[PDB]
Amino acid sequence: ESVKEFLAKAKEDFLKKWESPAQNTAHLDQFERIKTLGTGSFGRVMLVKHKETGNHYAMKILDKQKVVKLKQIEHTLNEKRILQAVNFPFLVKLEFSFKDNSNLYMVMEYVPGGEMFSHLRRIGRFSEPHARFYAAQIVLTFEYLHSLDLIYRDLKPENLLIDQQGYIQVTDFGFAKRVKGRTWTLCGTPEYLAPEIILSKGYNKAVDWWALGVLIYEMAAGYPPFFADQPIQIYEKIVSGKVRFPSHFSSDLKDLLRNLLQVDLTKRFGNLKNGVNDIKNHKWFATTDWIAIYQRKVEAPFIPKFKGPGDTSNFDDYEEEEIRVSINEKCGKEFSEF
Amino acid sequence: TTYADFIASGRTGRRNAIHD
Ligand SMILES: Nc1ncnc2c1ncn2[C@@H]1O[C@H](COP(=O)(O)OP(=O)(O)OP(=O)(O)O)[C@@H](O)[C@H]1O
Ligand SMILES: [Mg+2]
Ligand SMILES: [Mg+2]
């Protein structure tokens, strides 16, 4: 009942911001651009320093014309409208947003510990208690997002950042959507797509729980449950749904993953009468103190190295590119509400 | 080993989204 009432208050908070979104709350000239932290299919994210406060932030830059070509206009409006409205300990905070003639800009808190992705590839795999610590945070974050009628749709290590205390921050709300019924857009990342997305069925928040199953498998194995050299091959494996587990996977871990990586929607954990509690009460999570995790009272498995305020040593290096702002406004109508 | 097959595959680097 306490979770229920917590989520009720959170929804009140969310809806006020959802209906009256923050807009135009800084300007590009207020930030010193330092270094690129990462790129994705759509945007480039740079470390910046706010001149007036000396705070460091991570600034996502989207080229409006590219957003249009890739048919991501409504998605990008979703992304900013949702991210500015949410508030949870494992969701990256949006501090400012604004636009100019050429680009859209989302200025977030800078999460300095790097992508989960880079640590996972370098170390090889996480032990089960390590993976469980991260998994617990995703479970609570999805409980929160889904209670707001939000579907996230891009869970993967590349979109999960480690903070200074070793906790997860979820970034990249590019495919997040507020929807009460089914939805139909083919989006996500190939290794993480639920079968019903691949098969062009309408789908719902159960796809996020499937993706949690992929993430837990990849964390604990060091490779995804379905991989190949090309996406088409990956899709064939996903739809067959046959999963093989490393021999070091515990009995409890295999059982959880069989229930998350479940092609039958009437059987998939997260999607049953008991909702998220089928997951929270599973044997693999028996040692998890869900409230202590929410309160960030649990000692983390590891703490990223941190040499200073603006240090970027936990991120790969990227080729830097000039931020050019055209003297003519591009796509003004399309992004009027941003 | 499956690990060795993964490491020799073309998709061990950062994976971007799909669309359309
Ligand atoms: N708040 C942040 N702090 C530090 N680094 C970040 C932050 N947000 C994003 N990044 C880095 O920038 C990268 C790309 O950001 P993001 O995933 O939002 O862009 P994208 O174009 O939407 O990616 P995708 O192809 O996954 O849709 C991340 O993978 C991460 O390396
Ligand atoms: Mg991303
Ligand atoms: Mg994205």
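Following Swiss-Prot, chain A residues are numbered 14-351, in order.
Header says: X-ray crystallography, 1.6 Å.
Using the three backbone atoms N, Cα and C, a Cβ is placed for every residue, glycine included.
According to Swiss-Prot, the features are:
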- A:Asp167: active site, proton acceptor (ACT_SITE)
- A:50-58, A:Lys73, A:122-128, A:169-172: ATP binding site (BINDING)
- A:44-298: domain 'Protein kinase' (DOMAIN)
- A:299-351: domain 'AGC-kinase C-terminal' (DOMAIN)
- A:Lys48 to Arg: Enhanced basal kinase activity; when associated with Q-96, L-121, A-124, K-182 and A-184 (MUTAGEN)
- A:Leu96 to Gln: Enhanced basal kinase activity; when associated with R-48, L-121, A-124, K-182 and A-184 (MUTAGEN)
- A:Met121 to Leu: Enhanced basal kinase activity; when associated with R-48, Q-96, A-124, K-182 and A-184 (MUTAGEN)
- A:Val124 to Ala: Enhanced basal kinase activity; when associated with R-48, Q-96, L-121, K-182 and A-184 (MUTAGEN)
- A:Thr184 to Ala: Enhanced basal kinase activity; when associated with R-48, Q-96, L-121, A-124 and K-182 (MUTAGEN)
- A:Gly201 to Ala: No phosphorylation (MUTAGEN)
- A:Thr202 to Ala: No phosphorylation (MUTAGEN)
- A:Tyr205 to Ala: Loss of allosteric regulation (MUTAGEN)
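Where Swiss-Prot records a feature, it is marked here on the structure.
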residue  : record                       : Cβ within 10 Å
A:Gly53  : ATP binding site             : 20
A:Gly56  : ATP binding site             : 23
A:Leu96  : mutagenesis position         : 22
A:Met121 : mutagenesis position         : 20
A:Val124 : mutagenesis position         : 24
A:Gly127 : ATP binding site             : 20
A:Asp167 : active site, proton acceptor : 21
A:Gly201 : mutagenesis position         : 24
A:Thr202 : mutagenesis position         : 24
A:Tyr205 : mutagenesis position         : 28
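Remark: of the recorded positions A:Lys48, A:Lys73, the most isolated position is A:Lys48 (fewest other Cβ atoms within 10 Å of its Cβ). The two recorded residues, A:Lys48 (mutagenesis position) and A:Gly127 (ATP binding site), have Cα atoms 14 Å apart. With respect to ligand 3, the recorded positions A:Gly53, A:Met121, A:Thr184, A:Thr202 contribute A:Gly53 as residues with a C-beta closer than 6 angstroms to one of its atoms, given in sequence order. Taking the C-alpha atom of A:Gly127 (ATP binding site) as reference, the shortest distance to any of the recorded positions A:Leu96, A:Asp167, A:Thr184, A:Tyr205 belongs to A:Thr184.
Closeness to chain B is evaluated for the recorded positions A:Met121, A:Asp167, A:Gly201 by Cβ distance, with values under 8 Å counted; counted residues in sequence order are A:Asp167, A:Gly201. For the domain 'AGC-kinase C-terminal' (A:299-351), the number of residues in each DSSP class (helix H, G, I; strand E, B; coil) is 5 helix, 0 strand, 48 coil. According to DSSP, A:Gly127 (ATP binding site) is assigned to coil rather than to any helix or strand.
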